[PDB]
Every structure is written in structure tokens, then in C-alpha cells.
Amino acid sequence: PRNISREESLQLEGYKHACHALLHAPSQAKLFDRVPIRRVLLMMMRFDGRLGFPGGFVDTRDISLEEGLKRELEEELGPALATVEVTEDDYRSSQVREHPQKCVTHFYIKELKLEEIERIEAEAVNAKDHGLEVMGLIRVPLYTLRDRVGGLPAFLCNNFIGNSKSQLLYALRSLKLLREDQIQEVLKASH
Amino acid sequence: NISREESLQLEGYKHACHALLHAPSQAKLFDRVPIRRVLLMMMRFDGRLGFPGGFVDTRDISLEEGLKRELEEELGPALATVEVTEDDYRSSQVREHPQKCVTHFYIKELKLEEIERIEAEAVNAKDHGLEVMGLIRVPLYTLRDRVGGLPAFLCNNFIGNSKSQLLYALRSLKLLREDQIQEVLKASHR
Ligand SMILES: [Mn+2]
Ligand SMILES: [Mn+2]
Ligand SMILES: [Mn+2]
Ligand SMILES: [Mn+2]
Ligand SMILES: [Mn+2]
């Protein structure tokens, strides 16, 4: 999994493209009324039994990266996304590979209002892809519990698709949620 | 393992109840792979997968009344009308080095629409976004690559003897035979 710029990857020939987004919102809620949730981050159980971000393959000879993302989000997350514009401003990074297959993955990150996230969750059951490609929506625990494992560390022990584990860790950094040491720490507690 | 009447009068041990709710399904994945059955589990606040339910004080209302409560709390209001009776009981396990606990497992077949209504109102549960970070369905099939679906699913991080219990259910409901179950774990483990 290699880093590459948007413009450079879009000039490539014979590559498959995918788009995936992290939809997130701040929250004041405290787990057990003591542990702050801080922010809601959405991921999913996929048909293949792995955790992933919503999104999928985009044909760039046909539609833009944003256009492809939009369609796949509405299919996977549901009608509530018709009110949700993920634009070029939301674009973050692009990784490329040639093995097993020549594949470029794009990652977006988009902040929403809490009630937006909540509407998305409420309406996900009505998605075309519910109970098929998408087996359920999930929130990422951002805290470590007193036992030093429960929460994010333990969650990172789940089974992730492609580079999704790495994209999330990037977002944790990008959104200033965890310091590099906190991130390294979480990864150790995870074993 | 353990036993029900042997378990319910221990001494000091803490008691928990969890349930697998499931329904038959005609749906097919890529218009190819049958779903067969919809089985509910969840992502917990601690980052692990588990069944809904929780602790129930043995002296404070029956094992079923503990469960039904923890169900409405975690899965939501829809459950008030779910009837998780004594006949829905299935097993108990004893542990010690952890907290000394008795886990009671319950399997109850519902109608699909009922599962659908449970997933749809789950976002209204007292514990949505607190104890319960989201419901999921258990993929029962195995993909052409012979890893995706259930075997990949068993590599996720499960609480307690949650995995154990699920394997039990799959045999309990004649969903997979013992060798098929073994095939799945051998694919899973690697
Ligand atoms: Mn997808
Ligand atoms: Mn898709
Ligand atoms: Mn409880
Ligand atoms: Mn509970
Ligand atoms: Mn619980």
C-alpha cells in the first residue's frame, strides 16, 4: 500500500478506483456518565465479515470520484445521504498498489451535525444494501477504559478490510483525536 | 460448561443472560449466495462483538425478567413485545479467573419483520451509542475465496465465550454440521 497524490493517480491508466468515506460528528455524551464519547465515527460490518468504511468502486472514465462515492454511499448507507454533499474539499488521501490487482483507493473524511449522523443510522436499515453488502452500521470507540484494553485498543483487534485500519488511524491523527504517542500506545495495548 | 438449577443457587457468583435472536431469510447476496438466516449480534462499547443482554441479580426477579429488561435496554422499545420465555433457555457456562460468572445463553426464533423492526428502532434504545455501538448480522455463508463471510467473521474480537456460544447456535439450529464448523475455523485460524 503506497501513497500517491490525487492528480497523479487520476492520470494513471488501467487502474481500478475505489472511494470510501469516514462520516463523523462531535458528541457531548459520556459512556457510564463518566467516559466521554467525544465524537461519533461510523464504520460497518461488510458482507465478508470484515469492518470497513462505506464506499466502493468508481469508474472514472464514466463519472467523477465524488459522483461515484455519492452513489455508493446512498446504496450502502441509505436515503439520508441525499441530503449529504461529499465534495472535493472532503478528499484526504489516495493509496495505490499493483498486487494482487492494480488498485487505487481514495479516502474522504466529512464532518456532519450529530443529528445528521443519527438520521443516517436510523435510515441505514432502508438502504438498498442493508443485510446484503452492509451487515450493520457501527460506531468506533475512541476511549481506552480503565483496564487499559477495552475501547479503541480492543476494537483495533477486529478484522479489517484492505487498508481501512490504516485509514482510521490516519483520521484519528488528522482530526487531532489522539497524539502519535497515544496512537502508538493503543497499538501496543492491542498487541 | 454447567447446569441451570445447579447454577442458579451457587454462592456469590454473578449472573448474566444473553440471547441470539434470529429469523429465516429468502434473501440472496449477489443474487447467488443465500443468507439462509438473519442472526443478530452487536458491537459493544468495549470494542468487542457480543449478543445483547447483561447482568441480572439472581435474587431480584427471574432469569427471564433480567434478560427481557437488558434486551429492551440494549435493543430498544420494540422488545417489550418480545417474549423470551423459559422455553428459550439453552445453556450456562461457569468461569472463575475473571469475576466468577455464570453466563446463560438463550436462542429465540422470531419472524423476519420483527428482526427488521428491531434493527429499525435499535437507534432509539436507551443504550444506543453507549453500551451498544451498533447491531450487525452474522454472515453464515462462505465466499468463493473460501475465507470471506463466516470464517473471516470469526477472526473478529469477541467478548467472553461469545464465539463459543455462536458456534453452539449454528449446530443448535442445524445450520452447519460439525465438520463444516471445523472447516470454517481452520480457514478462520489461518
Ligand atoms: Mn462497499
Ligand atoms: Mn457498494
Ligand atoms: Mn446490565
Ligand atoms: Mn446492559
Ligand atoms: Mn450488555
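The numbering of chain A matches Swiss-Prot: 18-208, in order.
So this one's X-ray crystallography, 2.5 Å, going by the header.
Including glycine, each Cβ sits where the backbone N, Cα and C put it.
Here's what Swiss-Prot has on this protein:
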- A:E89, A:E93, A:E150: Mn(2+) 3 binding site (BINDING)
- A:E89: Mn(2+) 2 binding site (BINDING)
- A:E150: Mn(2+) 4 binding site (BINDING)
- A:39-187: domain 'Nudix hydrolase' (DOMAIN)
- A:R88 to L: Loss of activity; no effect on RNA-binding (MUTAGEN)
- A:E89 to Q: Loss of activity; no effect on RNA-binding (MUTAGEN)
- A:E92 to Q: Reduced activity; no effect on RNA-binding (MUTAGEN)
- A:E93 to Q: Strongly reduced activity; no effect on RNA-binding (MUTAGEN)
- A:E150 to Q: Loss of activity; no effect on RNA-binding (MUTAGEN)
Look at the mutagenesis positions A:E89, A:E92, A:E93, A:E150 and tell me which residue has the greatest number of other C-beta atoms within 10 angstroms of its C-beta.
-> A:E93
Number of Cβ atoms other than its own within 10 Å, given for A:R88 (mutagenesis position) | 16
Could you state the CA-to-CA distance between A:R88 (mutagenesis position) and A:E150 (mutagenesis position) to the nearest Å?
-> 14
Is A:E89 (mutagenesis position) helix, strand or coil when read with DSSP?
-> helix
